[PDB]
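Read the structure below first, then the notes.
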Amino acid sequence: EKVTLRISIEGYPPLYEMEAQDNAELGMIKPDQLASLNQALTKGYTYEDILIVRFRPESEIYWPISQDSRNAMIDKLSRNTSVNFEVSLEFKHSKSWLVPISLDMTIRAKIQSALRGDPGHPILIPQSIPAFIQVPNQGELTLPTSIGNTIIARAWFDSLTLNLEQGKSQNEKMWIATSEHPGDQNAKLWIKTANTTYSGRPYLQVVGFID
Ligand SMILES: [Pt+2]
Ligand SMILES: [Pt+2]
Ligand SMILES: [Pt+2]
Ligand SMILES: [Pt+2]
Ligand SMILES: [Pt+2]
């Protein structure tokens, strides 16, 4: 089984790439976690069907973008119409979501500054990654619309926040990615996410339902 996540400004080398290969234990999911999830909704899938995928939030390779391509990317924001991009791949089955970057200039200026690497400038990509995804035998991944419609790109999606590592050499550019839920981040519906042993940061998490 294999999962990759990629987060980028469309057209350009990803800010963030991560590979999952859960990780990593024999069981797909904690067996209280489906009883606490199933109860929180108040679908017929069993523990062997539910995968908890966890992405290390630091990109797995340094950002390899050329300065010129990076400059071009920033300039594109100076005028109009660009979209955030991200993709999930198992393992054959993929989905990519496009999230429009607001034409609001005070925030386009915030992205631009973040892309330049200024301290104190995250890149908010709101409602951009699903906490839950469904992977089928044929075709691209799908959303569990049932789960979505209960919660309140799509409205129930998690939001992303991306930061460039500060103080590193020009050939060592890391984006770090953080996630959070819309509304109550503490809701029981959310399978709680783990942190990493090596860095102490939260995993990027998606719960997959397998067919
Ligand atoms: Pt197994
Ligand atoms: Pt198992
Ligand atoms: Pt600023
Ligand atoms: Pt780093
Ligand atoms: Pt940090």
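All residue numbers given for chain A refer to Swiss-Prot; the residues shown span 2077-2097, 2102-2122, 2144-2192, 2205-2265, 2283-2341 in order.
Here the Cβ of each residue, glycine as well, is placed from N, Cα and C on the backbone.
Recorded in Swiss-Prot as a mutagenesis result, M2094 to R carries the remark: Does not cause significant conformational changes the last cytoplasmic domain.
With 21 residues not built between them, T2122 and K2144 place their Cα atoms 12 angstrom from each other.
The chain break between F2192 and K2205 spans 12 missing residues, with the CA atoms of the two ends lying 6 Å apart. At the Cα atoms, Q2097 lies 6 Å from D2102, with 4 residues between the two left unmodelled. Applying an 8 A CB threshold to same-chain residues 6+ apart, the list for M2094 (mutagenesis position) reads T2080, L2081, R2082, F2156, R2157, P2158, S2160, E2161, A2307, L2334. For the recorded site, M2094 (mutagenesis position), the DSSP three-state label reads strand.
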